[PDB]
Amino acid sequence: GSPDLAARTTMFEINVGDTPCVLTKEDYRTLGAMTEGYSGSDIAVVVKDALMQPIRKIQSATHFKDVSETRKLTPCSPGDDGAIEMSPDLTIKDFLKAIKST
Amino acid sequence: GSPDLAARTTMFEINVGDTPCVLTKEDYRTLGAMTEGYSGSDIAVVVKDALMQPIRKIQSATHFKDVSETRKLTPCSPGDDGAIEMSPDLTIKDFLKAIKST
Amino acid sequence: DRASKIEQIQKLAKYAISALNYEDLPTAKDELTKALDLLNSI
Amino acid sequence: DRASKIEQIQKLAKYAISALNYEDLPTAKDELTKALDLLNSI
């Protein structure tokens, strides 16, 4: 038998561990259910894919905005006040993406 | 004084040398004039940029068509008979591109 | 869907770009369109 | 021009893609348009 939304909740925790983020418990409860029928390796892969995301955002997105400490430019649409054409945080939305892409 | 469409013609030759292509003399006469006021390093850079092109075509273009010997897929639009979504020759048009991009 | 529709526009707009690399205006004017219509379908 | 107009559509269609990476439909529906109109200007 595989983890049950309960065992899958903690699995997401463990793999994230200390990695600087802010998914509140609420968020994990969600990713636990999204994964009904998933396995440890699965959920574990899943989380490895998320992350490496904040990095992809800055790798592909060529347009950074300043949110500054002195200065701190990051990936932005360009219709965001200040978009500076030139080549971020782990929201629950990031773990969301890598759910489909796997 | 700098090369004069005559000296610039040969300069394009020299830098291409043996590199497998087919720009007939006609074509060189053209790139010689396009370069009015250019220098040796210039024309020389120019040619280094062209080439590395046939390679870029296959690096960015994700869609290859079969023109086969057994099989020989290459970069194609996808509205070209057979486009196979999956990740060429040096026409005068290639030296043309790197004239603007420099 | 949606999370995907938003992903397929990009898929289109890429092909379109890739197409202009052969000056193929036909394909382009089409994919860059199938894409736009879909961003309105959002 | 033209050799550039064809190059600026791609420039647009890229920004558009880059924009959907923040779900910014506004920018997108615009750049993916300024681009298309221009492919007809060709």
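Heads up, chain D uses Swiss-Prot numbers, so what you see runs 289-330.
Backbone N, Cα and C define each Cβ position, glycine as well.
For D:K299 (mutagenesis position), other Cβ atoms within 10 Å of its Cβ number 13. Experimental mutagenesis at this site is recorded by Swiss-Prot as D:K299 to A, annotated: Abolishes interaction with VSP4.
For the mutagenesis experiment D:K302 to A, the note given by Swiss-Prot reads: Abolishes interaction with VSP4. Neighbour density for D:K302 (mutagenesis position): within 10 A of its CB lie 18 other CB atoms from the protein chains shown.
For the mutagenesis of D:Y303 to A, Swiss-Prot gives this note: Abolishes interaction with VSP4, no effect on dimerization. The structure shown keeps the original residue. All protein chains included, D:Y303 (mutagenesis position) registers 23 other Cβ atoms within 10 Å of its own Cβ.
Close to D:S306 (mutagenesis position) in the fold, though at least 6 residues off in sequence, lies no residue with a CB less than 8 Å from its CB. In Swiss-Prot, a mutagenesis experiment is listed as D:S306 to A, annotated with the note Diminishes interaction with VSP4.
One mutagenesis experiment catalogued in Swiss-Prot, D:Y310 to A, is accompanied by this note: Abolishes interaction with VSP4, no effect on dimerization. In the three-state DSSP reading, D:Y310 (mutagenesis position) counts as coil.
One mutagenesis experiment named in Swiss-Prot is D:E311 to A, and its note says Abolishes interaction with VSP4 and dimerization. Long-range neighbours of D:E311 (mutagenesis position) (same chain, six or more residues apart, CB within less than 8 Å of its CB): none.
One mutagenesis experiment named in Swiss-Prot is D:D312 to A, and its note says Abolishes interaction with VSP4 and dimerization. Residues near D:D312 (mutagenesis position) in space but far in sequence (CB under 8 A, at least 6 apart, same chain): none are found.
Quoted from Swiss-Prot, the note on the mutagenesis of D:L320 to E is: Abolishes dimerization. Just so you know, the Cβ of D:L320 (mutagenesis position) picks up 26 other Cβ atoms within 10 Å once every protein chain is counted.
One mutagenesis experiment named in Swiss-Prot is D:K322 to A, and its note says No effect on interaction with VSP4. Around the Cβ of D:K322 (mutagenesis position), a 10 Å sphere holds 14 further Cβ atoms from the protein chains shown.
The C-beta environment of D:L327 (mutagenesis position), restricted to residues of the same chain at least 6 apart in sequence and closer than 8 Å, consists of D:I297. Mutagenesis annotation in Swiss-Prot: D:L327 to E, described as Abolishes dimerization; the structure shown retains the original residue.
Using a CB-CB cutoff of under 8 Å against chain A, the mutagenesis positions that qualify from D:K299, D:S306, D:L320, D:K322, D:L327 are D:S306. Note: the CA-CA distance between D:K322 (mutagenesis position) and D:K299 (mutagenesis position) rounds to 11 Å. Taken residue by residue with DSSP, D:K322 (mutagenesis position) is part of a helix. Between the C-alpha atoms of D:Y303 (mutagenesis position) and D:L320 (mutagenesis position), the distance comes to 9 Å.
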